[PDB]
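Undergrad: Take a look at the following structure, please.
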Amino acid sequence: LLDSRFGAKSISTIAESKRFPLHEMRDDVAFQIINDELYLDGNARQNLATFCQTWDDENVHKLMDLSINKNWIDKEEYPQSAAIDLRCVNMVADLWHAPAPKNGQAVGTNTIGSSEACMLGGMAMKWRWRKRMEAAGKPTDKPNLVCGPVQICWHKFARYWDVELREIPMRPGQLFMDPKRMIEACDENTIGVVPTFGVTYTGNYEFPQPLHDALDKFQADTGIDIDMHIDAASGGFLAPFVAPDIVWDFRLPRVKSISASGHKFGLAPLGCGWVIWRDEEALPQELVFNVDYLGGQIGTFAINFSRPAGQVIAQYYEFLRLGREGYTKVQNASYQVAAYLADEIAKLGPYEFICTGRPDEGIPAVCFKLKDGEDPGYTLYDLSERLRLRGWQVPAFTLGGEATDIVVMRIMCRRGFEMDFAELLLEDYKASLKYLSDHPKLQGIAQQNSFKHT
Amino acid sequence: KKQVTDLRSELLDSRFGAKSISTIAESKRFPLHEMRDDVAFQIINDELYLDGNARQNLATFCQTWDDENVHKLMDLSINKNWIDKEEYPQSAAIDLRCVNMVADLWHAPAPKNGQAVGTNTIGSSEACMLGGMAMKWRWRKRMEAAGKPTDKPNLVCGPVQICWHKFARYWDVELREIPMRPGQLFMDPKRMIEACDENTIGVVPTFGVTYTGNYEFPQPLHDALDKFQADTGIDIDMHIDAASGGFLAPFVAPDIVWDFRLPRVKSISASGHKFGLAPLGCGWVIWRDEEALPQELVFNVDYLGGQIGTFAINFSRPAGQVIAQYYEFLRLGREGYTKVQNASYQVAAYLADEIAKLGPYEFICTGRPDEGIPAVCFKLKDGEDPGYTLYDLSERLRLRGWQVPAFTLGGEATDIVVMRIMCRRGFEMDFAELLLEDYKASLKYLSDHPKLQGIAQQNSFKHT
Amino acid sequence: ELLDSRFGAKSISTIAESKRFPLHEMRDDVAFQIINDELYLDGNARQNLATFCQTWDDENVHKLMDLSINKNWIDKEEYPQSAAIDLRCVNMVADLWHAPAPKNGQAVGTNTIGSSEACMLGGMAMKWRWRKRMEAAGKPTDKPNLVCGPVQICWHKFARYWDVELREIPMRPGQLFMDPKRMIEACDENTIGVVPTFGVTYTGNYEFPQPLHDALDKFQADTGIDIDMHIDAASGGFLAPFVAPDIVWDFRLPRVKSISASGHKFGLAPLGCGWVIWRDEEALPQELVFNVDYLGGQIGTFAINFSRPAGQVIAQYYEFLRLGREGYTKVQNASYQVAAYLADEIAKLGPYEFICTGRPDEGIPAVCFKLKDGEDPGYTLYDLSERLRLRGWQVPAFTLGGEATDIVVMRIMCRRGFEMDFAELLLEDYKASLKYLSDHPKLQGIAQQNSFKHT
Amino acid sequence: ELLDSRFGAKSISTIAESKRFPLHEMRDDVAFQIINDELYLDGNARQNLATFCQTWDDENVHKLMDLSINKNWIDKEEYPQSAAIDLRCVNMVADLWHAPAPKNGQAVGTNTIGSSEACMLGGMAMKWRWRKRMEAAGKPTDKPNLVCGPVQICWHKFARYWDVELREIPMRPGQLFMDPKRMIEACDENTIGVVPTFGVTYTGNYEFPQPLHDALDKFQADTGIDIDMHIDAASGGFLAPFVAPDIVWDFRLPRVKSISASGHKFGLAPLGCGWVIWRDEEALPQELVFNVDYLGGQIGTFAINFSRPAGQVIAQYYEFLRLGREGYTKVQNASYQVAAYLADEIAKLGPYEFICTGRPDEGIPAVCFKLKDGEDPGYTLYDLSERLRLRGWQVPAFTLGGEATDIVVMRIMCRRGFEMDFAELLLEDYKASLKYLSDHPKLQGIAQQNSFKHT
């Protein structure tokens, strides 16, 4: 009947949350109602499962706010947002060593995230592969795609575009797509190989170079010429700053496209991805749609259409304020935190490390499991529950394929999670151990994977 | 000085009392150095002044008005992840409410389990693809069950938005677009049926044609699909592209039978960020029920609370638009939207009557609620020459601040030059008065300067 | 060599040093962001159903508090309007509690930082009235006692700090409060006063002053000993006058010489606001009032604190002006509707005995319950409380004192902000928590730490 | 009935009864949004290259302006600190312009709303000094003239409003400004003063007071007629002293008895700020100063305005403080670099003859050019000005005056905020414009409306 906030007749959001509302309500009442329910969302600061930016910068807030109505697709009405977007394509291209374009503009596009960028990469792969077969007179009805432990976007790609996903299974000692097994899976129907440069599940890089040598030898051995698209969702904004010596990008001739998330280590806010092609030949013109506007026409290869230009603008702000110099410092701060956690956690239990936050191996992450046949009086699921009681989300989950038996804990170190917070995590980690040791009945109870995808 | 011109990272800047960087000198490479955060902010902030504010842009369909409450909701929601149900369960709850509300708005059958089948999207584009994929899979599953080949799917439609051209190309479906032609601009029952066959995955009426403003009416088409099924056994479904009309007809013309009232309408899509009133980045698609949505398309993710299924092309993205959409549903309801959309219609209808007095025009859309969306669309009467083309008028208007797009139609009507005026929230009766004044002044200018006729020759952006 | 990813710069750690005064300056905006970022480790309280303290947010209150950051409550001279506003508040609370009309037009009483200070002042005033009364009768004054029920911690502190024997009537099953019989058994010539709790912290039930009052009248008739009351209305003092005005508990009772309440509980003020009113000048021994000099003459204060900001007063004013009786009535009843609804709904979900069910004629908007004796549903209320934390709620489980030492209660406080839709959400998480304990029996009996119960 | 899509309510037109004082109240917040929505139709001026006035945005300035919306410039008594700040600005502007050190510590001068008011004050003071002396000689004083070049409109207003005959030396081919020869032709015993324009509005070029000063010396030598100067330094006044300290144009010349300049042009103040400085008490007739009583004594003002806000002065002081000569020199150099660059690039694009090219020793940060005589590249600068409008730029084309009624010029003003990158964008758009004019020859000769040239 009454609401204590408004000292008035009560408006429930839960009653008839099932139909379109009939009546108007005071604007500021609707606002305070929604505002209040939003407090029940987490703030992610103690969420150690996600890669997506959760820190807050006033300049980014002001820039998102100015841009709320700036339509990324409408080049004609917001020509300056359009110009900023083209800068960022060129800069990401450059970051990844794309060849100098003949026309002065890199081939590539901002996206909403890595998912769309993957679809575009995938569709391009499929189309280059179909042209090759059609020219060579071969059937094109059985495409396949060869990969390791990919993010879920490759599952959707395969499904939505009717391509056979040839996923190399995780297995003990080999948690990733190695050159030998990659090669066993390739044949004239392979549209491409997708190395994951920063595997979501573990944190490690699949290194494109040895896979690239193996594809070169494959072409020599069989005449079959297979290309790569690097899914660098996390890695593409790490390695180029802290390890330029890792050759994973367009310096490799088979690498025809690359995609990354701006809203992970690109430090952009949620809703920003990037995909770059090596050159015009890498992007079939059949996929590009040309629309007229007053200043000529512009080509777009996008799944999305209208949407706000703010994230692109924020991405640019990050590029401008940091440069290589700043990015290197920012990403090193995160690697330092991971290395530290890895180092410290190692002393607390009988653990085996899959990833220890090393810049030459992968991304700022710690991934570990219990040592085989070692029982410290808890599972990592249990430990994950204790940590949620201290406000932390530290996902515990299983690996796939032939490692379906392995439970790992993954910690992600993203911007905002500084050394002080890592210290606090550790105190909570220790207090959890002691608790588990004081209450042995807790062992084995917990059994539900935390969300592992982003 | 002896510092030669090309060895400097040059230039004082009058704003910083300092040397600076030229965003344009080195926009081809990743920047080398850090720069004070607030300087980079000011740099970008100043360049953003070169954008329009769209208040005077009469071409777009997208929300360009500003409401403080929306600004605040968006700004709280910058990091809220629409895909992460675990961390943001309240944003997830609000999203599910919106899906039930839009479902209900479209007469979706009551769900056995209380939750409508549908999803927020980034826009009509994603929503279309999901609708299109689902159509393809339903059709495929049916032909497989029947032992028939599935390698030549086609889609039958009228003058569709570009997202259907993208869907047809991206998913290898032949687009059977009924051509606009003089005197029949739209997919009619007859030409629709000529185009239909066992390989048709669906028909897509466009309930609010992008190019003109008009509704294609699903009812008569629905009638022709019923008879087509009786004559041939072939059972074809519909997905209605209601990008704009989806949030207009339910309030100002609830009697147009276009939605899930029609048994063949298996899914409907619409754009929140057009007449939905939401800010940029929001779309909706709804399915009649679980049968309408092949489970194979839905991905189940593990989370701590069990698992939830999503059908999306995107993945992580912010939840602010959904929240803001919710805010519009709550503060307006059916009563409020009815008033809001009526205001734009009055504005469109007003401009149609007044523009008709000013030249020899033939109208394709006059902002009548029973006919289409709040838009005015016209051409010159055939064989009449008033001393200018609509392209010329569109240029003069631009000199006075307005974007009023002139472009050609498609198909057999590619000779036809139209002007379209979109009336959306914020474009009020007083601003339309101002437009008219400007339009009269442009006509006089053109009448005083006849060497202008025929010079402007470029289409304005038409798609949104 | 350590970097910070926020600042793109050498790391500054609040934990390094943290035990020595820092040596070096650091940039203001960096120190600010450092601290701000750490504040995200605090809760929001929106989901913390243990506390009584205001946790909602109103832009106007934020504005007034911010205006007031430097307004010194004690400094009447520099901030005369803050002073005038405080004085209006004292009059309005006195009137709320049916204080007798004052001869000089100003009610007797004061703002405080909380109930705690207001209890100290009321306590001291009790002790001094009894002392003076006994001195004037030539009698020893070194053994003063105080009679009370299951009192808030401030009374324990008062007793210890001021050397008064606390005669606390213990809780016992059946009777979790101070009843007249046990009250009188404890009373004597050295009893400085009785302190009923009009809203017992641990349960949410009102101790009713009236029957106790009648027992003190009879006690006087029988023995000549004339004992007064101070009502601790921490919570009930801003509830009953709006939703149950016929409960006679306040200055309508002759023996009630002073009353206290928390403005930052149900008075709707922000943290840092309590009130104490005395019946009239006689109820407040002048010896306790300090008169300072200022330019317009002198003002007397009775305070433990001295300089402090005037914003909470000013905010409390805003609440009084914007709502009035009519507004308070709607605001408090809405919380009662929440509490009554939860009592009903929770009752359906397991074998519970209720102590408090949000009825306005019985207590404050709280739900307080225990498991039915014997009936073992497969968890303790500790366990249930732990499950509820994993879904973000703090719903405290704790033991009663005294002779009710076996009893484990759960207490849910319904405060402004915690509306019907949030109650529904708690109910859903409650059910889901029960489902989990059923599916995971091993969990039973594990948790055993009482949650914070005091405020 | 008519609805508004913003408010979901009956429509309220600002246009309907816009000729009658409105009858009824409406909600405040609706009136605000209605007005705020109309204001979107104003330009923002960032792409307007015709104006000299500040169009950039500095948060600190906005904050000071907003703090000062009610500070009354004239009310020294209630706003004594705004007054003190004002007086500092007067001394600082006097010092910048080499005013002789004040015998009393305070320079003779005042803030004004703009150059306009400042010119009247200067104009009036010339008038009175001239009048006093001619009245001493028992000579008629009813026909004063004022000798000048291509002055800003304020001199035309002064002339008209004070019945002074305006002897404006016309612009003519090859001599667009007041030279010594023609100046002297126009001088006689009725000349109240000569006004060099130190930054001509129409072109950007400086009129140099030193060679004019020499001629006036010779004139007094030859004829016994002693003529003074007032420098209209609207724009030059905050440019030259920082980037061309060697140009002698100010109080270093004995005949210069006052100077005016706009704070809200290159002084960097927001709109509503001007300055006029007199050499010393003798240059300012006392009869023109009004003495107004108040608590701390009385102050004299020479003003046309009276009550008005102090914010622009406050903002002016802010710029003086944060910049100094060091900061100003950088700011203005920056604008010059942009003007000079545009002059250089623009000369590459067509058959142009430049009047001004952004050289700090010649004039202000401006580019001014015309088509080479008898050359036809296929458009007029009016045509070019139209194409550039379609790209969002206001780049005014207009005819010169007097004997160059024939010459059409394009003038580009480079003020703070129009940085090198925006100059690059204009050039890109300039070339896009030349290309289009080329591809559509029928455009040639269509456009013929002068753009606003005055500020």
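Following Swiss-Prot, chain A shows residues 13-466, kept in their order.
Structure determined by X-ray crystallography, 2.5 Å.
Even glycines carry a Cβ here, placed using N, Cα and C.
This is the feature table in Swiss-Prot:
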- A:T62, A:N83: substrate binding site (BINDING)
- A:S126, A:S127, A:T212, A:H275: pyridoxal 5'-phosphate binding site (BINDING)
- A:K276 to H: Abolishes pyridoxal phosphate binding (MUTAGEN)
- A:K276 to A: Strongly reduces pyridoxal phosphate binding and increases stability of the polypeptide (MUTAGEN)
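I'd like to know what surrounds each of these features in this structure.
TA: Every protein chain considered, the tally of other Cβ atoms within 10 Å of the Cβ of A:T62 (substrate binding site) stands at 23. Secondary structure at A:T62 (substrate binding site), taken from DSSP and collapsed to helix, strand or coil, is coil.
For A:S126 (pyridoxal 5'-phosphate binding site), applying a Cβ distance below 8 Å and a minimum sequence separation of six or more within one chain yields A:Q163, A:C165, A:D243, A:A245, A:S271, A:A272, A:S273, A:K276, A:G285. Classification of A:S126 (pyridoxal 5'-phosphate binding site) by DSSP places it within a helix.
A:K276 (mutagenesis position) falls outside any helix or strand according to DSSP and counts as coil. Cβ neighbour count for A:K276 (mutagenesis position): 30 (other Cβ atoms within 10 Å of its Cβ, all protein chains included).
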Undergrad: Name the residues of the same chain, 6+ apart in sequence, whose Cβ is under 8 Å from the Cβ of A:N83 (substrate binding site)?
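TA: A:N83 (substrate binding site) has long-range Cβ partners A:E89, A:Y90, A:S318, A:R319, A:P320, A:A321.
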Undergrad: Roughly how many angstrom lie between the C-alpha atoms of A:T62 (substrate binding site) and A:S127 (pyridoxal 5'-phosphate binding site)?
TA: 15
Undergrad: Consider each pair of residues in A:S126, A:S127, A:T212, A:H275, all listed by the record as binding pyridoxal 5'-phosphate, and report the largest Cα separation in Å as a whole number.
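TA: So the maximum pairwise Cα distance among the pyridoxal 5'-phosphate binders is 15 Å.
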Undergrad: Is it possible to get the count of other C-beta atoms within 10 angstroms of the C-beta of A:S127 (pyridoxal 5'-phosphate binding site)?
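TA: There are 28 such Cβ atoms around A:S127 (pyridoxal 5'-phosphate binding site).
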Undergrad: Over all shown protein chains, what is the count of other CB atoms within 10 A of the CB belonging to A:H275 (pyridoxal 5'-phosphate binding site)?
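TA: Around the Cβ of A:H275 (pyridoxal 5'-phosphate binding site), 29 other Cβ atoms lie within 10 Å.
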Undergrad: For A:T212 (pyridoxal 5'-phosphate binding site), what is the tally of other C-beta atoms lying within 10 angstroms of its C-beta?
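TA: A:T212 (pyridoxal 5'-phosphate binding site) is surrounded by 22 other Cβ atoms within 10 Å.
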